[PDB]
Amino acid sequence: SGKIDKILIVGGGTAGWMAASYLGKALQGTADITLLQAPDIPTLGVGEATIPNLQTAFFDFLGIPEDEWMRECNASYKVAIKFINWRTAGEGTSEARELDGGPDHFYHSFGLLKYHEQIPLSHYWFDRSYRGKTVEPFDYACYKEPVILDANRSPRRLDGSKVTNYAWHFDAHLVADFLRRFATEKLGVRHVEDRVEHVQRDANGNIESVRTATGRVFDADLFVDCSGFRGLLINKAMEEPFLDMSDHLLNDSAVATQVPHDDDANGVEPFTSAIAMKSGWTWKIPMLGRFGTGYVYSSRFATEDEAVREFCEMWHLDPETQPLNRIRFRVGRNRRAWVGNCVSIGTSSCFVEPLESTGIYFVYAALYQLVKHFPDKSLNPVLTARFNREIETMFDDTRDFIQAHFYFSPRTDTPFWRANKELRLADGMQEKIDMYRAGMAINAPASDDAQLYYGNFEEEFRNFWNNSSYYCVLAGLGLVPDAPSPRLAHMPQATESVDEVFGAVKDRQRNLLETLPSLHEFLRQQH
Amino acid sequence: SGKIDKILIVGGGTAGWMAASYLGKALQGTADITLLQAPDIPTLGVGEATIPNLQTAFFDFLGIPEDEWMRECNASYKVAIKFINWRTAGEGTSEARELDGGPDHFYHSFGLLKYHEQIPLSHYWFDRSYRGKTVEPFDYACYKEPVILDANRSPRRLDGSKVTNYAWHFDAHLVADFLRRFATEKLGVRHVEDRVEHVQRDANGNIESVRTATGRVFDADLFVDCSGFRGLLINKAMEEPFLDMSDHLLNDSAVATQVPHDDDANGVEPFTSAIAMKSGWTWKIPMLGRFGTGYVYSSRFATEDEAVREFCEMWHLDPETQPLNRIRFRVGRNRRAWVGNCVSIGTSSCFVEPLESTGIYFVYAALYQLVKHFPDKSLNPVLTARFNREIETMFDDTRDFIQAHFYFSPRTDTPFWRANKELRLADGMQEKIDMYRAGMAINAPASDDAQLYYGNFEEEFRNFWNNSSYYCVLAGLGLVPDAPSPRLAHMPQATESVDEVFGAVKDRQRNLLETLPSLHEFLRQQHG
Ligand SMILES: Cc1cc2nc3c(=O)[nH]c(=O)nc-3n(C[C@H](O)[C@H](O)[C@H](O)COP(=O)(O)OP(=O)(O)OC[C@H]3O[C@@H](n4cnc5c(N)ncnc54)[C@H](O)[C@@H]3O)c2cc1C
Ligand SMILES: Cc1cc2nc3c(=O)[nH]c(=O)nc-3n(C[C@H](O)[C@H](O)[C@H](O)COP(=O)(O)OP(=O)(O)OC[C@H]3O[C@@H](n4cnc5c(N)ncnc54)[C@H](O)[C@@H]3O)c2cc1C
Ligand SMILES: NCCc1c[nH]c2ccccc12
Ligand SMILES: NCCc1c[nH]c2ccccc12
């Protein structure tokens, strides 16, 4: 048994061609990579949102500069997720209700909270807010972004210079085809259109070959399952159980479409919107000339017909003739992502609703971990176990985080919102909440330098949902600590000199609002 | 209801005065601190090795620059620990035995392995070593330090500039009095010389007051137990069990002394030496004009005078007129470090043999965690439990790492060394060892910039035993992965451009050996 010579990727979606590119690049010249792709019924481009380390962990690894892949994938910019109507009762409407003398929205941005005297700014904010010396919401106090996104500002100046961390909106299909052109033309990855009919296992349970409907036989040392929800290798052949996590997350379906948009009349929003509905929530993902939107809902509280009506009524579309994608979801993960010589990547591995833009991240996180734990033909079980462990906490921490959005929403107005609250949080989530209520940071980053964070994948992986995110969502929803951090009573000079830090955020808010172009103005100049 | 107003620290050894300093500085003007310390028979200054974040996480916190406290405490410099005779049978001697045409030593330095193409240098070194492309030991292949340490070089040039990460050797008593001066004269900590006679608990089991032999009563909101191994508050007053962990560590005793040394004829060694013995190991901690040494041994494999003799023979000392400290200690940690309103700090909290220079680190790492989890008079149970969780991971991870020095030693030549190979590793440690054999890094540091690591306590705390330390020790002892990392066979260009990384080390280790003063020469420049 020596090094891995041949790899077969089954599936050609976004997960499949990311796997081909990432492995083709990481193993360039030392493995023969073949990807089998069957023709499928095409779907509408309903948009995908990403996170900053898509450029630094994935496209940079491939050697592809941001502007080369954005121009082909007709991409727009994402500075935040804006959460609309999660605290107020009513119908599913794109317009924000009023709450406390302002619109009912909050932002989850990408910046990291600045440390002041070893303590995150979130704790100083809560200190003032608790003692009644401020009523400003958490996000507006601590981040510059909310003010400039309220104004649809660009994250780059017209000279290109970057003023905030950002990620991307795009149609996943265009990226998949950009990558297929890249893997096949630049990395030697070989594309074969064919449909798997039968998987041959040996007496050790490993995959020996796949036989296509053509009668061609593909053998390989390592098999990457990118077949999506079907899991034609990890689940069908290897029989690995799927853990259903509907005791943590009730959402299991979506209806989505794509809406033309006049960017010169209305501008382009530099964020993804997550709009609370009666039985779930709706995404809006701006792109060029159009936006993708989808209603993620719980089949147990809304029939598909009601969801379609709620979804169409909200965008004033025809429930009968609007081209819709109707989807039923597998929510959860495999008991183990990698079994024998079969690695699952993408939705064949795990799926959670895209409330925090993790779909694509789960793909290239797993491949980074796959290469880090790359085997040889002896398939040392410790590599397989280590990988599985990383994939397991990556998903479960996200499941936990996403659940908190529903658990801590104060809404009680529909059976869906009342039911979410009846679920139990996972033990590791409950323990984080206890910490948060006691005034401590949750997974505070070691440094507050965002380049170190978003530029170093292991630093960000080891601390993916950090204190800034927890505050954004938890404080946003209105769950706040029972009392300030007790150290702050012993730090009379820190709590006074901290005002100059909040005032710095305000100076940035005011100055960036006056000098930045709108996102649309910036997009036009690019092209 | 309300903030902590009054703290009482019981114990004024090294742990107490750091606790006074650190807490006195972190709560300045917002809490009254009293330290209560009894007249005890003092010990010989047997010396203490430290680690670089002593400056960045403790003295820098106090605002005390490195030059001020070094000159006052007669401190010398530590670049590494040198492990001697861990791989060869024989008696306890200070001279390295011979092994594969070289001396039987290896070093554990403070650097971090450079990354090359996201993979640590250790993986490329083992690649070559396993394919026969090299026979050079890991520590000499990957670190500049070993060559310059072999020549007792200084980590600083005579103009001051720092060419290596380093820490300190000093006599703990001197650092304690320096901190007692600092806390009492500049932080307002009130020092009371008296003996604890009675601890008064309230109905919920918390501590209400301690009464002294002179009849004085001191009350407080928070009690910090620095009474050493006695544990007068945490163990005796609060009844918190001590968890003995000699099923992982056999060493429970020591015999230690201070030996005078001719620095003008032999220079000053810039490293702690850990010298393997028949029934344990011996530290040597060089200072100015002298060095601390101590034989750490297992009372179940050597009687107390078997040890005194082995130890006096190796240093050519007279067993009958040499002043000797003899201690039997408890090994392990409290079930909970903090209970009620009582926080243990120092050996009242936990203890492991000083094979890796952790004892003082445990004091200020815990003080750091204490301030970060600082309570108010309602003593939120979540603050206590997170604190206790951080303390026990700190300790258990060190307990494991230390056990591995004895477990993977190849020696089989005394009951002691053969007895180490029949203990179990803790499952977590066993798991890291499996990863190591599989070619993987172990707790690889997020970055390879050592400033970001030794300068950011949170960074180092979350990653305290990083992959560099595991390779220094396991590869040093001769435990090496079953095969090279499977990724290296897929990275033709990486394994060829790595030759320039090993060459950069070879150049830097050749160039410093010619340009660096001896440590001695540097030491004389600072003191007058
Ligand atoms: C409806 C939907 C909406 C989503 N929306 C978002 C979003 O808004 N934001 C976000 O971040 N993420 C979103 N995601 C997650 C998204 O799918 C990620 O892009 C994910 O990484 C894609 O993984 P995948 O390609 O495995 O999924 P799939 O698209 O399910 O992969 C299916 C592929 O499997 C291949 N295949 C299957 N069977 C065979 C066979 N027998 N032979 C050969 N080939 C076969 C086909 O080629 C097909 O292209 C969404 C996912 C879905 C399904
Ligand atoms: C043998 C040995 C070797 C070591 N080597 C190293 C090394 O190489 N590197 C390293 O980094 N660290 C080392 N250490 C670290 C060691 O753990 C630190 O020195 C430790 O933090 C100091 O011990 P302590 O102050 O907790 O206990 P002690 O010094 O025992 O504290 C005793 C104090 O407790 C007080 N006290 C006790 N009982 C009472 C009472 N009833 N009433 C009032 N006061 C009381 C007294 O004031 C006394 O002063 C070593 C320790 C030992 C023991
Ligand atoms: N460390 C990245 C966490 C993150 C995931 N999705 C997000 C959306 C907005 C802001 C941060 C995130
Ligand atoms: N993170 C520092 C770990 C360490 C403890 N003791 C040491 C001695 C030498 C080198 C590193 C260490």
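Chain B uses Swiss-Prot numbers throughout; the residues present, in order, are 2-529.
Note that Cβ sites are derived from N, Cα and C of the backbone, with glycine treated the same way.
As recorded in Swiss-Prot, the features of this protein are as follows:
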| type | residues | note |
| --- | --- | --- |
| ACT_SITE | B:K79 | active site |
| BINDING | B:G13, B:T15, B:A16, B:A39, B:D41, B:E49, B:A50, B:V197, B:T348, B:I361 | FAD binding site |
| BINDING | B:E357, B:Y454, B:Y455, B:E461, B:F465 | L-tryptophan binding site |
| BINDING | B:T359, B:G360 | chloride binding site |
| MUTAGEN | B:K79 to A | Complete loss of halogenase activity |
| MUTAGEN | B:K79 to M | Complete loss of halogenase activity |
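Structure coloured by features recorded in Swiss-Prot.
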residue : record                    : DSSP (3 states)
B:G13   : FAD binding site          : coil
B:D41   : FAD binding site          : coil
B:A50   : FAD binding site          : strand
B:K79   : mutagenesis position      : strand
B:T348  : FAD binding site          : helix
B:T359  : chloride binding site     : coil
B:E461  : L-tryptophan binding site : helix
Inter-residue C-alpha distance, B:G13 (FAD binding site) and B:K79 (mutagenesis position) (nearest angstrom): 26
CB within-chain contacts under 8 A for B:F465 (L-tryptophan binding site), separation at least 6: B:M395, B:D398, B:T399
Candidates near ligand 4 among the recorded positions B:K79, B:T348, B:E357, B:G360, B:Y454, judged by a Cβ under 6 angstroms: B:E357
Annotated recorded positions B:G13, B:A16, B:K79, B:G360, B:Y454, filtered by Cβ under 6 Å to ligand 2: B:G13, B:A16, B:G360
Where B:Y454 (L-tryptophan binding site) sits in the secondary structure, as DSSP reduces it to three classes: helix
Residue pair B:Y455 (L-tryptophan binding site), B:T359 (chloride binding site) - Cα distance, angstrom, rounded: 15
Candidate with the highest Cβ count within 10 Å, taken from the binding-site residues B:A16, B:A50: B:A16
Cα proximity to B:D41 (FAD binding site), best match among recorded positions B:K79, B:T359, B:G360, B:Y454, B:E461: B:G360
Cα-to-Cα gap, B:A50 (FAD binding site) vs B:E357 (L-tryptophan binding site), nearest whole Å: 8
Tertiary neighbours of B:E461 (L-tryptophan binding site) (same chain, Cβ under 8 Å, six or more apart): B:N54, B:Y454, B:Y455
Spatially closest candidate among B:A16, B:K79, B:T348, the listed recorded positions, to B:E357 (L-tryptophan binding site) (Cα to Cα): B:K79
B:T348 (FAD binding site) as reference: those recorded positions from B:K79, B:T359, B:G360 with C-alpha within 10 Å of it: B:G360
Residue among binding-site residues B:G13, B:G360 with least C-beta crowding, 10 angstrom cut-off: B:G360
Among B:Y454, B:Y455, which are binding-site residues, the residue with the most C-beta atoms within 10 angstroms of its C-beta: B:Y454
The one of B:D41, B:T348, B:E357, B:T359 whose CB sees the fewest other CB atoms within 10 Å, among these binding-site residues: B:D41
Cα proximity to B:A16 (FAD binding site), best match among recorded positions B:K79, B:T359, B:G360: B:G360
For B:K79 (mutagenesis position): intrachain residues, at least 6 apart, with Cβ closer than 8 Å: B:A50, B:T51, B:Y167, B:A168, B:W169, B:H170, B:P271, B:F272, B:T273, B:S358
Site extent for L-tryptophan, whole Å (max Cα pair distance, B:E357, B:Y454, B:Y455, B:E461, B:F465): 18
